[PDB]
Amino acid sequence: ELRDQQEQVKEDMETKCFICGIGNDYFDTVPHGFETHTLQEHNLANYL
Amino acid sequence: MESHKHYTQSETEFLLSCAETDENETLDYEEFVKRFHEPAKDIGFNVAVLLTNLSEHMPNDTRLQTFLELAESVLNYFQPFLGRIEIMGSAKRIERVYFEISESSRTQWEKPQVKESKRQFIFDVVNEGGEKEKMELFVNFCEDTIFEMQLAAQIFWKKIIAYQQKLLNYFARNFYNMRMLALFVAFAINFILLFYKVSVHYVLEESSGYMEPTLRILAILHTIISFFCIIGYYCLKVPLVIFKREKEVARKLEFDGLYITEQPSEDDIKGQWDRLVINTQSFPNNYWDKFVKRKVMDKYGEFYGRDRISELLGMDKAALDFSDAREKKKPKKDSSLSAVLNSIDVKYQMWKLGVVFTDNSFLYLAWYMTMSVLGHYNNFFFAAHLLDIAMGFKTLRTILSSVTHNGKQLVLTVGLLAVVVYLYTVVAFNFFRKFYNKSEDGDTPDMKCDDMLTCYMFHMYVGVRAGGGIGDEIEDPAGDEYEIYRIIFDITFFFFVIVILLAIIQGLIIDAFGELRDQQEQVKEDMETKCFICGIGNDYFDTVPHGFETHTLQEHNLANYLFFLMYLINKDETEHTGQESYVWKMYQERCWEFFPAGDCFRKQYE
Amino acid sequence: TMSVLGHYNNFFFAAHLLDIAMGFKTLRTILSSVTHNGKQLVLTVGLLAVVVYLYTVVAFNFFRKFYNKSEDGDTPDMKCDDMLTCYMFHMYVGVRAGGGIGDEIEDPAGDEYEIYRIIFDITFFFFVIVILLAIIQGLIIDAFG
Ligand SMILES: [Ca+2]
Ligand SMILES: [Zn+2]
Ligand SMILES: [Zn+2]
């Protein structure tokens, strides 16, 4: 259970936005869409 | 022709009107079909794709219905010859393009090695690849597979070369049966080695003749079969991997500028080994693309120095060779008269060697060869050849991949086991050192605890495998001086070391095995109940009978897409249609938006 | 035919007790489970046999003086002076011993081969006992589930 919680946290950080949490498939339309959305638009470092 | 029930009398007499009557009442039908069938076939294919387009666009018209019954009467011949693709581009709508598929292409697709390449691509693109680079990997697979098909179709100086080439071709064609024959001979040799005995003096005693010399015969035969397997592999599968690497490095040079502006890192040995021959003479030897050098020169010459680019990319002092070949080029040139050998480039040969010696399969074959050679010295080394079934079968490969899967976790849990065993060893060496007397009569006590290294070895060797802790094998306390502490020591040992850490390791291997099996069956289920190209799903097509099967075998066939790419490559451009030229431009600019992402013809129209 | 053969030897009527296995539902489930993962079970048993044969060959080559299954003798009952005998002894004792193979043959207690013998037994108790038997057990239990 501890291992599964760790990997689930990792999967949620990889395939879901932290701030809005709209999902991944919505941004999986243009190339590199979700990655650019998480690195430019909704960056936690940017919010800080 | 009139009794075969495929011709009426009018057709029979019309075809007899085409006779030759070579003054002896005789025609040679070879000549007949050699002259009267090919253009008929071509124009029939053209009108067939026309009628197919008209049908599959405009349905349900009685006039078009009789035209369509005639169409299908023609199409019963052109069914395995026309392929259809669903492009999405240039109109924001799904377009069904039609093209021709060659019989040679169909045969090369039926060939075995392309089938194994296809199944491997499917597996490693459904397991590792997602959807961002799925079309990238699919186009790369199509290119590698058309190169595979070209190679398979390809499969004093005019007396030895023409024969040794045929020998290499036979080896490459007979590589797999050579592997099965090798496994047979290894099984036979290991059965003979099983029928064995000992006198210090090795002897095959359990037999009465007819078995001693056959061991040596089967040994030398196994060795020659290993050599033939390796030699056939080097000419069957090494071209493919070297072409893949050449394509990768050439596209990295052209697009990204890996050795022009984006010099690779220190640990990527692949980057250094490719930099080794980014400047060789025959760099794109198998990528069939012999102008990547000039392309990258024209791309990065006006910014980083044309002289420096021509120096670091090979072909030095030849910046005007293009103009020299365009204006009054040389017609041809004889090979040589004094230089019969050493014409090949030693740098490119060394690069090919360094790339094949890291293939992870040529290495396995070389291990097989050296194990056979060592078995020639000591016949018992032929037992290592029994592990060939572990790589030949699927579930045994799964077990091996499972024992390798959770590598870091397995190493770390074994380390924690060692550390806790060392803790128990130290506490037993300090306090409970008088109980480790592994003797029954002696009278010399065999104290296994009068030494730290000996006690730790004894612990990690006996207490972990005893299945019941460590105190079921060393003497019981039976004395109220340390009994409670000794009892706690053993229950703690039998807990942490036996029923916890070993259990965790066992679970690690079994869960890795189960995860690998589940990934395999999930790949199978996704290939069975989901489309590869569009991936709309199954239930959408589960409306008409055989709907999804016909959709996957006719509309969105991966073989059809590959044949369409091959047709575009061998289409002799300036003759492309609108859709064909559009798809070719997209493929040249490396965009791949012409694949139907989340739509199809049925979802677009009625 | 089992009834007819029981007419000859009355103890053949014991095969008729397996009728409950077909009459009940969960016993039919257990039988269908032992038959379900057929190919996987055969292949994992084969891998077990091959790794046991590997251990048999290495023990026959190097550690052949430890397989003395006698207490007084004085005739040594060497179970390793023969490949077929050693392989049979291995696949019969080391797989069912529940603790590897060295809990039933003599301990090294000598700095001539002790470390290699120790590695041999931990590797055996790993791959043969707590891995392959466990994989087979899991195969049947997961088929049943
Ligand atoms: Ca044109
Ligand atoms: Zn967001
Ligand atoms: Zn589809």
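The residue numbers of chain C are those assigned by Swiss-Prot, with the residues present covering 4726-4870 sequentially.
If you check the header, you will see the structure was determined by electron microscopy, 3.7 Å.
Just so it is clear, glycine is given a Cβ too, placed from its N, Cα and C backbone atoms.
A mutagenesis experiment is reported in Swiss-Prot for this position, C:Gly4819 to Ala, and the note states: Strongly reduced calcium channel activity. Abolishes ryanodine binding. Experimental mutagenesis at this site is recorded by Swiss-Prot as C:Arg4821 to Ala, annotated: No effect on calcium channel activity. Abolishes ryanodine binding. Annotation of the mutagenesis experiment C:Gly4823 to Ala in Swiss-Prot: Reduced calcium channel activity. Reduces single channel conductance by 97%. No effect on ryaodine binding. In Swiss-Prot, the entry for mutagenesis C:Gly4824 to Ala states: No effect on calcium channel activity. Abolishes ryanodine binding. The structure shown retains the original residue. What Swiss-Prot says about the mutagenesis result for C:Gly4825 to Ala is this: Strongly reduced calcium channel activity. Abolishes ryanodine binding. Looking at Swiss-Prot, you'll find the mutagenesis C:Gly4827 to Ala noted as follows: No effect on calcium channel activity. Abolishes ryanodine binding.
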Seminar exercise, completed: Same-chain residues at least 6 apart in sequence with Cβ under 8 Å of the Cβ of C:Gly4819 (mutagenesis position), in sequence order, are C:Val4777, C:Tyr4780, C:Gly4825, C:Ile4826, C:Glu4829, C:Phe4849, C:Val4853
Seminar exercise, completed: Neighbouring CB atoms within 10 angstroms of the CB of C:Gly4824 (mutagenesis position), all protein chains considered, total 21
For this session: Could you work out which of the mutagenesis positions (C:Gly4823, C:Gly4827) has its C-beta surrounded by the smallest number of other C-beta atoms within 10 A?
Result: C:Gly4823
For this session: Give the number of CB atoms, excluding that of C:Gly4825 (mutagenesis position) itself, located within 10 Å of its CB.
Result: 26
Seminar exercise, completed: Listed mutagenesis positions C:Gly4819, C:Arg4821, C:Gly4824, C:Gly4827 screened against chain B; CB under 8 A survivors are C:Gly4824, C:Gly4827
Exercise. If you measure C:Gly4827 (mutagenesis position) to C:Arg4821 (mutagenesis position) at Cα, how many Å is it?
Worked result: 12
Seminar exercise, completed: In all the protein chains shown, the tally of other Cβ atoms within 10 Å of the Cβ of C:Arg4821 (mutagenesis position) is 9
Seminar exercise, completed: The correct three-state DSSP answer for C:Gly4827 (mutagenesis position) is coil
